[PDB]
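K.L.:
Below is one structure. I have some questions about it.
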2 protein chains.
Amino acid sequence: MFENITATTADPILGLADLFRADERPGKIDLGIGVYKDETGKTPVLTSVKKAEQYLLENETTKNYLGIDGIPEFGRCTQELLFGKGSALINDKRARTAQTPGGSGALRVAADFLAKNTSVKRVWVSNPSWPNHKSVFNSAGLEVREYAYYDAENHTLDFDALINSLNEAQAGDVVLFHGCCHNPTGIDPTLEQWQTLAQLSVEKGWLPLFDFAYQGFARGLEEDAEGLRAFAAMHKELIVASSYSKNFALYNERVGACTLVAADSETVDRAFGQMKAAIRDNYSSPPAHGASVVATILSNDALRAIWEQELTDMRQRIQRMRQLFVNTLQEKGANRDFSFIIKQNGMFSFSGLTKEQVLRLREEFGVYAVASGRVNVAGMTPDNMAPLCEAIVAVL
Amino acid sequence: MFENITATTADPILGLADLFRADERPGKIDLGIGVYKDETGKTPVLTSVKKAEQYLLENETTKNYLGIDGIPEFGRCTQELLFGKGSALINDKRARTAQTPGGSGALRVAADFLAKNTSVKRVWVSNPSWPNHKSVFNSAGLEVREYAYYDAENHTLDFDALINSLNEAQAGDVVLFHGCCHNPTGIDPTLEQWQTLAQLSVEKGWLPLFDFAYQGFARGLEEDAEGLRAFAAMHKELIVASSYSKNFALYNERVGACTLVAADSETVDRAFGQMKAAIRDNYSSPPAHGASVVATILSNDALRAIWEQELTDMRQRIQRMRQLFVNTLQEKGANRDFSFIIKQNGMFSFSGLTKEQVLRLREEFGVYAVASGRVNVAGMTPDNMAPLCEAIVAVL
Ligand SMILES: O=C(O)CCc1ccccc1
Ligand SMILES: O=C(O)CCc1ccccc1
């Protein structure tokens, strides 16, 4: 049965770790997968996470199965982060949260739930795009269409092209939005743009799906949720697939959430029953450790303030690497204006490298960016900056 | 888009956790979900597990993503536990293991893999079966057929009927076997029957899939793997969905494995690529914490001797409860001979109780069993035995 299985296209991002590891060039540099690094080029455990885990070591008395939807206090903390403490969504009990294995898990759960229980047939995603969106949604039998998003001459959100692109999108189509730190462009709608989009989505009868993996990385926790909250103020229904992988540097514990919102409690509770059925046929119930850490941190005043400052330190270091990055490129002999890189949010820099230029950075310099030309600014340090910028300049 | 979604109960068995929880009667007894309890009626974290978490707290330096297939040492330890240390499957590099969130996650991964990459159309499952086998495989678009298994008269394998009912299983069909402690019946093939079954499937051209969640709970670690290894010795191709939820009392950390076996190394690597693609389309990569614990324990000599003793203590306690259970059924004047229960492997007794008797147990006595009549013997203590036995006696 297995002799004739055909090999797959390597994943443009995930496949990068093996290719990087196998490269024998001394001085190779990994700017691929979006993991935050410190000044030393390490990805450490957060001290607030270590404190929470020590707490769990001392105090946990069982590993008994969580509910299918996970730790209740986790869902409750997720909803405050997403919607704001005194939110009308929370007071009206209009939202149900399933703790999932990562925002990835939340995406797949959303996709299965929608394919099995609704009339949804397509999801609209942005180009440039995050590859797993089309992969996850297609696997659940959903068709995926692209909307336009980016002006590549100006390195700007092309707002009219976004809207014109979606003239197409019908009532009961899903439209996917990145809550902040658009992956890969780093360009986000303004508040006013978020409000226009929200109003258009209501009028068009779209079902909004927010992929929210970077809360805290654009401007800060509350300001990063403005876009989502503006959609939340307008809509009877939406889904949020959120992650704690990046904001807690908890990548490998797979901590995320699928939040369902509907017009009232009755409806959301009833629809959430079928979300649980979608999880049943998948991984059955979610992993306790990472979510308990996040719930422990978010529930304790003192721990939370420790985490919040760690998060801003992460964000400030990336801002510093972005200034250093555009400065070093100039100094290494790039003509070009690269100031547009300073105003991209999140972990990445995106300009306009072709696949050919990316492959050359790799073969010739051992510098690994993603096939799309996306570079991990958060993987840059004062020590790799010079060789990495020299590599980039040579391929321009 | 959500208003017409219909009320449902998701997982029937996990659904019992809630039914049990919401019940306000103080003498309620839980005999549903297969979770081990100690003498005090608690589900403690294992000492070996606490020791491992302690080590991890003290020594982990990163939460950077695992590879799609998880911790390499976890994979190694799994295949050794599965196939034996000297195995030709290991030396010949014919097996690839992905760490998954539970054996449940492994079943889903296996099903998507098959649905997507092979011409497998149907999966044959025992009668009776674990309920989630059917819904998992159906969710991936695979027909599920039933084979004869349990002789509900002799409380025995109806082996000849099993072979008759599999006559129509075609070359390239999947046949699902439980590695040991068949759930729910507690009746496993003998080694000789396993050997007959291994011969037949080679002859018939079936793809065997093993659900192996109870290694160590029938007779012991190596003894329980005998059926699997008799299949491994004969087959070109094979899939194992194994779990550490029960043997490490680690239910909520979601620790399992999907093992793929093919004829040679090139074949298994090319197909495993597509297994990785099925995971990428799903939760992307598995949770580190639980599997780290298991890898920590299995690769350190003293730590694993502590674990094996704890597992021995779990099995030995269950057997003492089985004996106490039939004896006190008798003493309470039971109107059927329940000595057949002594012969069942694992955590359960499949007792022959009807749906009516199950509902009356729940309603009159606050004793909660699975609707099939399966009761969790591992949830029985000396303290709850007499009340639960008077309950069963009254409904017979
Ligand atoms: O590099 C990224 O885009 C973020 C990390 C990631 C990559 C692929 C799947 C899940 C998370
Ligand atoms: O009770 C059982 O059959 C074992 C525990 C379990 C139940 C449902 C999903 C995963 C594991």
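Start at 1 and count along the chain as shown; that gives each residue its number.
Cβ from N, Cα, C; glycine included.
Straight from Swiss-Prot, here's the annotation block:
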BINDING   B:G34, B:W130, B:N183, B:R374  L-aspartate binding site
MUTAGEN   B:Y65 to F or S  Slight changes in activity
MUTAGEN   B:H133 to A  Slight increase in maximum velocity of the overall transamination reaction between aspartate and 2-oxoglutarate
MUTAGEN   B:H133 to N  Decreases to 60% in maximum rate of the overall reactions in both directions
MUTAGEN   B:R280 to V  Reduces first-order rate constant over 25000-fold
MUTAGEN   B:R374 to A  Reduces first-order rate constant about 10000-fold
MUTAGEN   B:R374 to F or Y  Second-order rate constants are reduced by >5 orders of magnitude
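Show me how these features fit into the shown structure, please.
P.N.:
Under DSSP, B:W130 (L-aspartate binding site) is assigned to coil, being neither helix nor strand in the three-state scheme. Long-range Cβ proximity for B:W130 (L-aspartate binding site), meaning a same-chain Cβ under 8 A and a gap of 6 or more residues, is found for B:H178, B:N183, B:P184, B:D211.
Classification of B:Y65 (mutagenesis position) by DSSP places it in coil, neither helical nor stranded.
The number of other CB atoms found within 10 A of the CB of B:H133 (mutagenesis position), across every protein chain shown, is 20.
Neighbour count (other Cβ atoms within 10 Å of the Cβ, all protein chains): 22 for B:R280 (mutagenesis position). DSSP assigns B:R280 (mutagenesis position) to a helix in the three-state reduction.
Within the same chain, residues at least six positions away from B:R374 (mutagenesis position) with a Cβ under 8 Å of its Cβ are B:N183, B:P184, B:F348, B:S349, B:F350, B:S351.
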K.L.:
Consider the recorded positions B:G34, B:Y65, B:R280 and say which one has the Cα lying nearest the Cα of B:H133 (mutagenesis position).
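P.N.:
Sorting the recorded positions by distance from B:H133 (mutagenesis position), the top entry is B:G34.
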K.L.:
Determine, to the nearest whole angstrom, how far the Cα atom of B:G34 (L-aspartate binding site) is from the Cα atom of B:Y65 (mutagenesis position).
P.N.:
31
K.L.:
Could you give the Cα-Cα distance between B:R280 (mutagenesis position) and B:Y65 (mutagenesis position), in whole Å?
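P.N.:
Computed Cα spacing between B:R280 (mutagenesis position) and B:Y65 (mutagenesis position) is 13 Å.
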K.L.:
Which of the three DSSP states, helix, strand or coil, fits B:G34 (L-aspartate binding site)?
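P.N.:
DSSP assigns B:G34 (L-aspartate binding site) to coil.
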K.L.:
Using a Cβ-Cβ cut-off below 8 Å, which of the recorded positions B:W130, B:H133, B:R280 are near chain A?
P.N.:
B:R280
K.L.:
So around the L-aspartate site, B:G34, B:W130, B:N183, B:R374 aside, which residues have their CB within 8 A of the centroid of those CB atoms?
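P.N.:
Once B:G34, B:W130, B:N183, B:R374 are set aside, the remaining close residues are B:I13, B:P184, B:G346, B:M347, B:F348, B:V370.
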K.L.:
Enter the number of other CB atoms within 10 angstroms of the CB of B:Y65 (mutagenesis position).
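P.N.:
Result for B:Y65 (mutagenesis position): 21 other Cβ atoms within 10 Å.
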